[PDB]
Amino acid sequence: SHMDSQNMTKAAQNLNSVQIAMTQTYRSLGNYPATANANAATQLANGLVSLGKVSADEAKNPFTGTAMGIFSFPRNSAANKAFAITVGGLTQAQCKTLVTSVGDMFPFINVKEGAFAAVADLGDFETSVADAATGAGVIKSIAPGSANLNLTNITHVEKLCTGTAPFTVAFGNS
């Protein structure tokens, strides 16, 4: 199956390693490192590698061969209280497979067309209401009233990652 492909297996392992490193490092500080743009996000990812908090292979997006980006964003209006690992360059098929294969490790999921260029593009970890029925934008979050991705809902399954490739999925935690 696609979920067991070399790249999908690596993307699951990498996302896990990176999110664990992020929470282990900053859940003690209360705040995540500010990342103004895509460049700052890919520098943060490379920083985890240089400091030995994850291997070089673990920070890589297996679909692009470059570093996944790590954006710090707001939670309940408070700046940098959450972070999101961005996996871009995804075809629609890779987006559907990746989201459903690693989605359960993340409370926040935002599917976008194109890369996240600014913190504003991510929304808010706690106040952005999910609507998986649209298969786009925030499709999973802790927000009262959010309609999170549910695989038993055929609408959620068909609409997932609808649109134009490449897609970038932001997997967030706090």
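FYI, residue positions are counted from 1 along the chain as it appears here.
If you check the header, you will see the structure was determined by X-ray crystallography, 1.5 Å.
Each residue, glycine too, has its Cβ placed from N, Cα and C.
Per Swiss-Prot, mutagenesis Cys95 to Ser (Swiss-Prot position 145) is noted as: Loss of autoagglutination and pili. Other C-beta atoms found within 10 angstroms of the C-beta of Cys95 (mutagenesis position) number 26, with every protein chain shown included. When secondary structure is read from DSSP and collapsed to three states, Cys95 (mutagenesis position) falls in the helix class.
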